[PDB]
2 protein chains.
Amino acid sequence: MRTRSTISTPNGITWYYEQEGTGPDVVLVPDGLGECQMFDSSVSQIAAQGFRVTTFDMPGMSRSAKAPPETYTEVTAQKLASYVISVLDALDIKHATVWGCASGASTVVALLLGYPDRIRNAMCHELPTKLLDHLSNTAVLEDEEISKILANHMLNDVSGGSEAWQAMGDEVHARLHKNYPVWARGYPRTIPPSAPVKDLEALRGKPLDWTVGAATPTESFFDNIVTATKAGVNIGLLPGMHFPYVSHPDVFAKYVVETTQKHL
Amino acid sequence: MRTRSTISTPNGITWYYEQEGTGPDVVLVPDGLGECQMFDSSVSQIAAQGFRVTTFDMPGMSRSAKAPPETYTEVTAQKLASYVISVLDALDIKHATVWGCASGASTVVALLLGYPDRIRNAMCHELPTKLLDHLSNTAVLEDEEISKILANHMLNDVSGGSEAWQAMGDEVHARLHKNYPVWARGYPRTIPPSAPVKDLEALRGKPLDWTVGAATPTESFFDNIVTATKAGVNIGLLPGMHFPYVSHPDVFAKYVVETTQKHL
Ligand SMILES: C[C@H]1CCC[C@H](O)CCC/C=C/c2cc(O)cc(O)c2C(=O)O1
Ligand SMILES: C[C@H]1CCC[C@H](O)CCC/C=C/c2cc(O)cc(O)c2C(=O)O1
């Protein structure tokens, strides 16, 4: 039975969060769009292996929109990490396994490095480390132009699974619609240079498991593969592209549980 | 002005070859389809920077089809490397820069390792190290079935540039048509295990420059990126996929000249 509720933290954020299961804590941090419905099936599937799974909409996104501006403008990994630590503090999650893609991947690595006592192990997927001008240039467009362009880009280029993307439903896509402008203005310029992945050695020997999408063009996260290999960090593939939890929920869920079981 | 001619070597092969330019030798070794007209523009463009450029159809392929069966069945990097050393012997090329993609990539690294006195530097692109059952399954079909399927697969999936691929013309596509079966039967089972990349320390400090296609799915050559990084070998991207010399001739040519100038 899934808890669907709100909890507030003293940095001014009111988080929408979901929680199911009993057992060691596993936390699913969204990608930049900040929408935790993307995890819905995997929440249940990972919980059914004996885990308490918690996820949430990210600050300023979807149903966690009640948040002050610093929390969704000039966003950095280090900022997100501290927001995530504060919602963990509120929910009394002391020791967590954490997953994150994209800005969520940067967040989890910054969590692992900054709060090692708190993080049992971290799985990061497709960690952005490069400025991408086609994304960054949308910031200066009109809100509805941004939503049209980014919605299309997710649907056609990066979903990894067009049908599964569209099957999330109208409600989700209506929340994403409003998030695309806030993401565009707040994330693409400032997340990449915040990447906590330039000190290779600090990554060495850490409980970190890195993935890239199998179908993602080799150029997008070529640099993740080099960096992981130079740091001896485990690196592999998940099917699909930027949203394996949408396109391949069953393999995603099994990967989270199997990687979590390694570190208990 | 380009030389277009044949030369026979004592392993029973009659090679079709082309050559243009004066200067240090640069040799362009085809991919598995063995068809050197794919290089035509780049031959002129690299020569025009002060190089003597040589290429050729590969044994059993295209206009180098007069060759004994061992030269195009159970093909191996080590076999292809000896075949190319013989055509270089015949043509009196003592020192060469070499390029190769796919089976050509395996050939060039085997050349570099096996004949270090002969190879100034090698550029390998998308070196196949894994058995691929969808490719190997085509071996047991009808010849004309194999040509249909592979001609379509190159056109639509892996050219990196559909217009540029088709613009090579009817003559080249008529030669490829006959090569697809010979390749299917001779290459995909035996070329991957022959990959000369399993000894990391032999690669280290060698004049080797490795590339993968930018648009190629991450999974196809993930392993090349890990291997290069573990051996300190330079590794980067070219635009397109499996045939940058077809899809992006100008940037391919400039990459060959620049990388050759580094080592000269
Ligand atoms: C939401 C998702 C966008 C996917 C399409 C993007 O085109 C995928 C490109 C990879 C980088 C995305 C990205 C970059 C960035 O600077 C900050 C981010 O939060 C992301 C990110 O979260 O990626
Ligand atoms: C002809 C070229 C493109 C084949 C499409 C392939 O589907 C592209 C995937 C990479 C594999 C290429 C390949 C594998 C191999 O074991 C031996 C080979 O000679 C090649 C190779 O030459 O591939």
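Backbone N, Cα and C atoms are what each Cβ position is placed from, and that goes for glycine too.
What Swiss-Prot records for A:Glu126 (among others) is active site, and it gives experimental evidence as the kind of evidence. All chains included, 26 other C-beta atoms sit within 10 angstroms of the C-beta of A:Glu126 (mutagenesis position).
According to its DSSP assignment, A:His242 (active site) is coil. Marked as active site by Swiss-Prot: A:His242 (among others).
Swiss-Prot documents A:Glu126 to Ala as a published mutagenesis change and attaches the note Abolishes the catalytic activity. In this structure, A:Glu126 (mutagenesis position) belongs to neither helix nor strand by DSSP; it is coil.
Quoted from Swiss-Prot, the note on mutagenesis experiment A:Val158 to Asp is: Strongly reduces the catalytic activity. The Cβ of A:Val158 (mutagenesis position) has 19 neighbouring Cβ atoms from other residues within 10 Å, across all protein chains displayed.
Swiss-Prot documents A:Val158 to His as a published mutagenesis change and attaches the note Retains about 75% catalytic activity. In the three-state DSSP assignment, the secondary structure recorded for A:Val158 (mutagenesis position) is helix.
According to Swiss-Prot, the mutagenesis experiment A:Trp183 to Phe carries the following note: Almost completely abolishes the catalytic activity. Reduced to three states, the DSSP call for A:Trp183 (mutagenesis position) is helix. The Cβ of A:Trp183 (mutagenesis position) lies under 8 Å from the Cβ of A:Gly32, A:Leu33, A:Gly34, A:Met61, A:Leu150, each on the same chain and at least six residues away in sequence.
For the mutagenesis of A:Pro192 to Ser, Swiss-Prot gives this note: Strongly reduces the catalytic activity. The structure shown keeps the original residue. In sequence order, A:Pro128, A:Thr129, A:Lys130, A:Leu131, A:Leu132 make up the list of same-chain residues 6 or more apart from A:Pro192 (mutagenesis position) whose Cβ falls under 8 Å from its Cβ.
As a published mutagenesis entry, A:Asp223 to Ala appears in Swiss-Prot alongside the note: Retains 37% catalytic activity. The Cβ of A:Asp223 (mutagenesis position) has 16 neighbouring Cβ atoms from other residues within 10 Å, across all protein chains displayed.
A:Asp223 to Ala appears in Swiss-Prot as a mutagenesis experiment; the accompanying note says: Retains about 40% catalytic activity.
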Out of A:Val158, A:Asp223, A:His242, the recorded positions in the record, which is closest to A:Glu126 (mutagenesis position) when you go by Cα distance?
A:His242
Helix, strand or coil at A:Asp223 (mutagenesis position), per DSSP?
helix
Distance [Cα-Cα, Å, rounded] between A:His242 (active site) and A:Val158 (mutagenesis position):
6
